[PDB]
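Undergrad: Structure in structure tokens, see below.
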Amino acid sequence: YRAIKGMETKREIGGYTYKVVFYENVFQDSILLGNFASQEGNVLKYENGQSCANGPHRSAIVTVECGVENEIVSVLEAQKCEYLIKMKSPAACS
């Protein structure tokens, strides 16, 4: 009944703190981008989050290429209130 969290990667982009719980969801300060729904490849998709107001539901898509450590490289609202999260992590290698 309790969601399991990952490593919690947090980074300040645009003045707000992006938190990637990885197996839960992603936030910006306290504004919920999206929620972990599915893992597609090595990319995790988070949607049904907090409203965007200027569009549909916010969403977050974490693109992981794997690396030495987990870190939020960048986040970009390029898609429909859907935030591209660019990351890497050794735990992503499989």
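We number chain A the same way Swiss-Prot does; the residues here are 380-473, in that order.
Just so you know, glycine gets a Cβ as well, placed from its N, Cα and C.
I grabbed these lines from Swiss-Prot:
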MUTAGEN   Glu456 to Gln  Impairs N-glycan recognition; when associated with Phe-462
MUTAGEN   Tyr462 to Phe  Impairs N-glycan recognition; when associated with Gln-456
Undergrad: Are there residues of the same chain, six or more positions away from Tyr462 (mutagenesis position), whose CB falls under 8 angstroms from its CB, and which are they?
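TA: Once residues fewer than 6 apart are set aside, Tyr462 (mutagenesis position) is near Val405, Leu412, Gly413, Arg437, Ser438, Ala439, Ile440, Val454, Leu455, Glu456.
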Undergrad: Specify the count of other C-beta atoms within 10 Å of the C-beta of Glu456 (mutagenesis position).
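TA: Result for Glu456 (mutagenesis position): 16 neighbouring Cβ atoms inside 10 Å.
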